[PDB]
Amino acid sequence: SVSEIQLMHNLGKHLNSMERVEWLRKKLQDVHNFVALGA
């Protein structure tokens, strides 16, 4: 059985498990170069 087959096929269009964490990882770089370069 295969669960979330379309979720993995979206890889960025759905944003839930591995897609969401990738969006948050980029957000850490945006916050880093937003007001102060800390993290």
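We number chain A the same way Swiss-Prot does; the residues here are 32-70, in that order.
This entry, so its header tells us, was determined using solution NMR.
Every residue gets a Cβ built from N, Cα and C, even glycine.
According to Swiss-Prot, the protein carries these features:
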- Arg51 to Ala: Reduced affinity for PTH1R (MUTAGEN)
- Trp54 to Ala: Strongly reduced affinity for PTH1R (MUTAGEN)
- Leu55 to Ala: Strongly reduced affinity for PTH1R (MUTAGEN)
- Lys58 to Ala: Reduced affinity for PTH1R (MUTAGEN)
- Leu59 to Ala: Strongly reduced affinity for PTH1R (MUTAGEN)
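Here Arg51 (mutagenesis position) is positioned 11 angstrom away from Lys58 (mutagenesis position), judged by their C-alpha atoms. The Cβ of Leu59 (mutagenesis position) has 9 neighbouring Cβ atoms from other residues within 10 Å, across all protein chains displayed. For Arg51 (mutagenesis position), the number of other Cβ atoms no farther than 10 Å from its own Cβ, over all displayed protein chains, is 12.
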